Amino acid sequence: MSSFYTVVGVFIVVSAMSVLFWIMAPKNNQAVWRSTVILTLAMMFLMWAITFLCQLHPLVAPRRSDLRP
Amino acid sequence: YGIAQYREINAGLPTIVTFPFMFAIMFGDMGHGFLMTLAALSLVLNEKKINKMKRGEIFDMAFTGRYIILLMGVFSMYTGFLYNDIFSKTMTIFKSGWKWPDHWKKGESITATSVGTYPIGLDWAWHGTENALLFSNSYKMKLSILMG
Amino acid sequence: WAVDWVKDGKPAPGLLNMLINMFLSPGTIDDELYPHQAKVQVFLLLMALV
Amino acid sequence: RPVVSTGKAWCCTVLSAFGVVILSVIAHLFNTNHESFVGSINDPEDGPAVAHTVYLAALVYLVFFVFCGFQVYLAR
Amino acid sequence: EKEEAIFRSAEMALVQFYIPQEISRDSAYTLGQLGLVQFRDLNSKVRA
Amino acid sequence: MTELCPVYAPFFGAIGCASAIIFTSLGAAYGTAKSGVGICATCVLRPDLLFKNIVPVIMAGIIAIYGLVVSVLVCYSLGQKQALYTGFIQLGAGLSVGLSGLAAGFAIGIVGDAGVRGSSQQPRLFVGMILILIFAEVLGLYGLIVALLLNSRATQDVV
Amino acid sequence: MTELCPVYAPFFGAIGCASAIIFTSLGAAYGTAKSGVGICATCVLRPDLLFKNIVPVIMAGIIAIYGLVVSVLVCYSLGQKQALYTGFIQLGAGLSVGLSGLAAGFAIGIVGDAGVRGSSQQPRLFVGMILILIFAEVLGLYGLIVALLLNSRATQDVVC
Amino acid sequence: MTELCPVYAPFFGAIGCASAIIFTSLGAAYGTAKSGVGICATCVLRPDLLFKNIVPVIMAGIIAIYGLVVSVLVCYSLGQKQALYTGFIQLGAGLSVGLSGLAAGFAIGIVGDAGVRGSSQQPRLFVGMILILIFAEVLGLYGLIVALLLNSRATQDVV
Amino acid sequence: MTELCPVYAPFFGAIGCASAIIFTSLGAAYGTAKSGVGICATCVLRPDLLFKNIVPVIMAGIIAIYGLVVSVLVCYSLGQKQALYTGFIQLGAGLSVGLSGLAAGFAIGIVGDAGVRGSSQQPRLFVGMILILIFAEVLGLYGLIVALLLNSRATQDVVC
Amino acid sequence: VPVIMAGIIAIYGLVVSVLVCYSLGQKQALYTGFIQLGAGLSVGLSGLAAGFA
Amino acid sequence: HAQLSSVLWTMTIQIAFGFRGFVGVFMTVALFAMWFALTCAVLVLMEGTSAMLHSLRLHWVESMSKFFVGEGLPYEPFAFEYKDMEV
């Protein structure tokens, strides 16, 4: 939201699902299904974890639309 | 590329995951990804008879990896989602909050302070002048290195 | 990314400036990212290279 | 028939089909005052209520679609 | 009955065969369908 | 005018984008032509493998888009009231990218000429062809990296 | 008259406008020549594919159209009181399109002759060779796309 | 402006940045192109030399990186306020690195071609080729080190 | 600025500093390749004598060291306020070593290759060619000493 | 007929030169001093390329 | 990709914005059709083709460099298959 410590809170929630699924996997091709999704979600989250634009020093773009006649 | 020696780990899962995510992060236009996935869905649903019908010269490899383009696109749409680009457009899904005066005439640099950006993706505020581009490029050239 | 710099007296160090210092200087960082880090960066480097 | 799916009639049908799908949303955007097409110093300012032109444009697409789909459906 | 694609690899073996000569074609029909079978060509350094 | 901004400052920026696109265009054209001639000559006796022999030209095409993107990026920051700094750095980046692209184009063409002959006998060395020729795009792209790095500083105030 | 826009801005405008066609002609001529020189024998061998053999020359022609449109657009916006800035812009655009088209013509010319003779023995190499030759015009179009927007930019930002 | 900080001083800084990578990219491209034809010609005969012929192609990338490591370093010292001295010190390093890299690329391609020529005839000589290749790298950093010495040193003492 | 210490002397200073490395390195690389071709040619024929004929390249590899030592020795005396006398000498000093190294590299590169190629027939030709190659590299040596006192008097006669 | 193609190409050098010659004078605005040679050079080079091909 | 998409959008939609209901609608239709023709063909095919092979680079030369430190010969059990018209 606005606090960068929220990253740890939203990280632990996904890590819990990851560890839970590592144990619970469908029996159909279980030994590869249990390992695929856990990586399909890893960066899936990590690259989102860095999208946070907060704590930004650089200036923000001047406005161009909203003509304001 | 080459076979591995005896009892040498094969990079099956790395191929399943990384290469599609790489291709997705290559480009993420919503329309382009959706359109590309349209052909993938058509091919996979018609595979009932395509599997048996003759594969054209240009269609041999295409039919070979019909299930790959699906992953390509399903990751491309997400990768572009954080970029908030649909043919260079954005509906301002979330709200971030930005400061502007009561009135302003263009041609002047206008500063807007941050009180919290989009929880997911980047805010629409970077749709302005070259300042937005020269911030976005610096932002993006770092995450690539980190992820690599 | 975590710690801001406008509110802090220390200005934001350059995106990539901690490279030349590790070699020419015996530990002088000149970017002031962290005080104690100055005396341990060269130490980490010397374990790495040895 | 003179033009069929192998005569690229199906290509014409699919080409015409995917026009209204976005002309509808662009007409909605014009109807709304999203100022993402006219509310700028450089953008032409004829008023957001110009969705009538785009809506008119969307009309002809069904003309091609319905005509060219019936023949191919007869083929299948 | 497979590998995990992370740590477990393929594990296999080789043997010396002592098959009867008369069932060579008989055995071939069977193992030729799907047997995961390959031969170490001892018939080397020989001409047609 | 002031020594900061003489009259003909924007001339350099204007010529920069043209040169940047143009050198890359020359390099890409040379490479693609010299490769395609060989590919089409060879495929006659190996026509089955035409499609897998097309990778070199689609590879070489990227230099053109590199030039286009750098040229448009430079053009976005053109003006007559700009700083003479912002007249020279533009041409510097443009010529860097152009010459890098030209070198990459020559290398790719030279390698591809013999690659197809090598593959003309057996299909194994497809990987070898790609591996040998896949070290030129890095050269061609380093110019783009440095160009975008330089032009970033351009935006700073003229004073 | 000011220190910004001397009288030889129209010099640059006119030279750029002329250059917009001064080169494309050379590339188109080179491509057409190097295609026609070889097309003759192949047509002689099989007097049935000349219609299918028109693709190289026609595809080489459109670079001339590329040059023509650029020249006409530049001519639309020529004057004498314009800022020298605009003159420099037009000068750049002209050559940028021109010898880019020249490079495209040189590239297509060398490959047209190779492609035509291949068909004489491989009937279905026709589809193959067109893929290769497309990239020539794909390259050529970039000069036009950059130049049209450069010309557009040359208009709004003016001072005299 | 002051005689020590003229208006055209950063022109040298801007040009040198491009030249430093240009004079290395051309050399790397030439070397890799020369090696590619030889490796492609040889691999078909002896079907195992792909993996054990990777040295020169990666040394080309090393030269490419050698370009960037110096090119980027000089960027942040540039500006409209530094002295003409800054431009001189920048261009000196740029030309030094560029020409040293060009010499390295000129030698490496020829030596690699010669070495791979006998590769299909001396399966023993899978390390003796690297002998000269590394010994040909004696000058591969002299330009780099002198450029680093100049840049980080003369980046001060404005007066 | 003053007449004895103008602002464009650092141009000559920097060119002199950076010119010594260039030509010496070029000659070194030229000799390296032109001789290593001979080693590669002889190795297949003689896979027995492959660690006893590397003298030519290594001897050709010392001129680079010479050019580097002179270069850095000049460089460490780099500063803004220098007399025009300071900038005058350095360019000559750098170019002298550069071209002397180039000249030595050419001769060593060709002679070492010729000798190593011809040595495969008769064994004793090795010691025969050693002296001529070492003298060829000594030719390069002779430039450095002159450069030395050149640098020394670049400041031993300091006036203003 | 290719020879008459060449002749028709050559006619261009006259059908244009006469026009510009019709509009030359002593006192001329410098703006209308370069456009003429701009047109002439373009026509000349186009003719040269056509003839070569 | 971002820049090329932006420039194509700018040169297509703005041109299409010509306000006219008597001849402008047909112009909009033609521009709309060519915009699709280019979006599907040249803003997708070449880009994806380049992207997949660049990703193949980024995977191979990075992982396999230290991953496939060895080579093993292939296994191909003898099995029946179809054959058809050929030499």
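Residues 743-829, in that order, are what chain K shows, numbered as in Swiss-Prot.
Placed from the backbone N, Cα and C atoms, the Cβ positions cover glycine too.
As a published mutagenesis entry, K:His743 to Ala, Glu or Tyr appears in Swiss-Prot alongside the note: Reduces ATPase activity. The number of other Cβ atoms within 10 Å of the Cβ belonging to K:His743 (mutagenesis position), over all protein chains shown, comes to 18.
Here the residue is the original one, but Swiss-Prot notes a mutagenesis experiment at this spot, K:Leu746 to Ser: Reduces ATPase activity. Under the DSSP three-state reduction, K:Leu746 (mutagenesis position) is assigned to helix. In the structure as shown, the Cβ atom of K:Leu746 (mutagenesis position) sits within 10 Å of 17 other Cβ atoms.
The mutagenesis experiment K:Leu780 to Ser is recorded by Swiss-Prot, whose note states: Reduces assembly of V-ATPase complexes. Residues near K:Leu780 (mutagenesis position) in space but far in sequence (CB under 8 A, at least 6 apart, same chain), listed by position: K:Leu750, K:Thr754. Secondary structure at K:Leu780 (mutagenesis position), as computed by DSSP, is helix.
The Cβ neighbour count for K:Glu789 (mutagenesis position), using a 10 Å radius over every protein chain in view, is 19. Under the three-state DSSP scheme, K:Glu789 (mutagenesis position) falls in the helix class. For the published mutagenesis K:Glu789 to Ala, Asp, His or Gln, Swiss-Prot gives the following note: Abolishes ATPase activity and proton transport, but does not affect complex assembly.
According to DSSP, K:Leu800 (mutagenesis position) sits within a helical segment. The Cβ of K:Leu800 (mutagenesis position) lies under 8 Å from the Cβ of no residue that sits 6+ residues away along the same chain. One mutagenesis experiment catalogued in Swiss-Prot, K:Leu800 to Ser, is accompanied by this note: Reduces assembly of V-ATPase complexes.
Quoted from Swiss-Prot, the note on mutagenesis experiment K:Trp802 to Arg is: Reduces assembly of V-ATPase complexes. Residue environment of K:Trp802 (mutagenesis position) contains 20 other Cβ atoms, counted within 10 Å of its Cβ in all protein chains.
For K:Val803 to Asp, Swiss-Prot lists a mutagenesis experiment annotated as follows: Reduces ATPase activity. Contacts of K:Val803 (mutagenesis position) defined by a Cβ separation under 8 A and a same-chain sequence distance of 6+ are given as none.
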Of all listed mutagenesis positions, namely K:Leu746, K:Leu780, K:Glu789, K:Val803, those lying near chain B with CB under 8 A: K:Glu789
Cα within 10 Å of K:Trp802 (mutagenesis position) - qualifying mutagenesis positions among K:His743, K:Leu746, K:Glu789: none
Rounded inter-Cα distance in Å - K:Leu746 (mutagenesis position), K:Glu789 (mutagenesis position): 11
Euclidean distance between Cα atoms of K:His743 (mutagenesis position) and K:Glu789 (mutagenesis position), Å: 8
